[PDB]
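Data first, discussion second: the structure below is written as structure tokens.
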Amino acid sequence: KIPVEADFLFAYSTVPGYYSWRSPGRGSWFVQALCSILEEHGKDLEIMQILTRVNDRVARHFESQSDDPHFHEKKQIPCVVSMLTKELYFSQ
Amino acid sequence: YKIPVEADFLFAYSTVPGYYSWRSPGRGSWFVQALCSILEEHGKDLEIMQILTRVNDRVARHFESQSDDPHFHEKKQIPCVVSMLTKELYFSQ
Amino acid sequence: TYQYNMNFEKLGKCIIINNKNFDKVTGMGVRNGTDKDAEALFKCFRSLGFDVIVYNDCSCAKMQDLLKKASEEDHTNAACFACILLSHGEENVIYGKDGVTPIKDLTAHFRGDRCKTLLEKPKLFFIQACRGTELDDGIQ
Amino acid sequence: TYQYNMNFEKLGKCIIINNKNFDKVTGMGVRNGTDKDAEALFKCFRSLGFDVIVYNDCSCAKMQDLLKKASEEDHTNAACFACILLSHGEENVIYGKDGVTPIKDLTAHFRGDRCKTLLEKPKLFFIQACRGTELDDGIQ
Amino acid sequence: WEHX
Amino acid sequence: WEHX
Amino acid sequence: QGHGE
């Protein structure tokens, strides 16, 4: 038998309860980071290594800019939830 | 410049949201038994996510609750890993 | 062994739900830049080997039907499945053009007991949406 | 690079909360087998290089205070931090012998802005507890 | 087995 | 910079 | 494959 919830992987652009920043001209932070890491390592890195790098890229390379002193200089950290039971590579 | 306050946290739950987690009165829980087992064998040479992925497999496969009730009989369990880590994690070197 | 088997004819189907415009009743504004994401995403997953299709401004019933239908297909020759949701959202839920729909109800359709052809195969969901209103201030 | 820097004087503190007995009023029963898990974990984490501490039958106030004080010590010379919770639970909650307390409130003491010395360092939490009352039946 |  |  | 430290 196999657990019915097994082998699922969720990659949220943000941890529970927070905002996800999106730039009208450049697109969202999460997607931007995800695409650049995948278009450069998608074929050679394990899914978890990839998303970990996306996590860092989003946590570092970004910082919001808005008027309201309340939404000024804000950060973001993606969240990965894994029920995988094997390593995942998109090749071979 | 800055870093998110929620960054660098990793949560390894014995079960997915909304479900039970099994434990033996003489053996211990499935998640812990598995975790310790894998850590003994690979704690020093596997990335944290590799170890927990292997722990997910072991819990999902090896075990099955043996109870004399149609409801609690032969049920499964799948661990859950939540990661906000921003780097690979090795416990040595 | 220790890695999922990728030795199949197809890598898998990739559903990209790109919600940009919403109904007035929802009170949600236009998600400018979401088209930029959808296209970058389309190329990336396409390059990985996915057979991706992009559905725009979907209603909650539409998103529900899309996922349900996709779970009913035959993935016997597929290595895995992937779905990307781009929309407005709140903790545990996501917005259709006409309202909100539970994220679990979207992914539940793929539980092992409801999609035999994807059993033991990875099911991936990438979500770009909000999950609350708290802001991360950062430190140092 | 891509790995957390592990070159510190010590690997880190490993806090184990071993909850076995609960107040009759909580309606919770004895968790037989938990000492088995607690000893296995301690032996296992000591081998990894952690300075492990084992706590038993903790109240909610104790769990909270215990972790708050840990987040206030000086971790400057540690590579990371690890906490393991063994108790009864429900979605988002962990039991004390006392009653119930949110997991988020226990881990928040270590957020980046409340524990500057563990900043940019991995904060690990292993949790053995239930998170609802559903049973996974299995497949195949 | 029992549950937690 | 807006939000979702 | 196999990760490399």
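We're sticking with Swiss-Prot numbering for chain C, so the shown stretch reads 57-196, in order.
Method on record in the header is X-ray crystallography, 2.6 Å.
Positions of Cβ are set from backbone N, Cα and C atoms, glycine also.
In sequence order, C:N75, C:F78, C:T82, C:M84, C:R87, C:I150, C:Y151, C:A185, C:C186 are the residues of the chain that are 6 or more apart from C:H144 (active site) and have a CB within less than 8 Å of its CB. Under the DSSP three-state reduction, C:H144 (active site) is assigned to coil, being neither helix nor strand. What Swiss-Prot records for C:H144 (among others) is active site.
Per Swiss-Prot, the feature active site maps to C:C186 (among others); the stated evidence is experimental evidence. C:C186 (mutagenesis position) carries neither a helix nor a strand DSSP state and counts as coil.
Here C:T173 (mutagenesis position) comes close to C:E129, C:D130, C:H131, C:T132, C:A134: these same-chain residues lie at least six apart in sequence, with C-beta atoms under 8 angstroms from its C-beta. One entry in Swiss-Prot concerns the mutagenesis experiment C:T173 to A. Its note says: Abolished phosphorylation by PAK2; when associated with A-30 and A-239.
For the mutagenesis of C:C186 to A, Swiss-Prot gives this note: Abolished thiol protease activity. The structure shown keeps the original residue.
According to Swiss-Prot, the mutagenesis experiment C:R187 to M, A or G carries this note: Reduced thiol protease catalytic efficiency. If you draw a 10 Å sphere around the CB of C:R187 (mutagenesis position), it holds 24 other CB atoms from the protein chains shown.
According to Swiss-Prot, the experimentally introduced change C:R187 to W or N is described as follows: Strongly reduced thiol protease catalytic efficiency.
Quoting Swiss-Prot on the mutagenesis of C:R187 to K: Does not significantly affect thiol protease catalytic efficiency.
Here Swiss-Prot describes C:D192 to A as a published mutagenesis experiment; the accompanying note says: Strongly reduced thiol protease activity. Taking Cβ-Cβ distances under 8 Å and a sequence gap of 6 or more within the same chain, C:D192 (mutagenesis position) has no neighbours at all.
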Next on the checklist: Using DSSP and collapsing to three states, where does C:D192 (mutagenesis position) fall: helix, strand or coil?
Outcome noted: strand
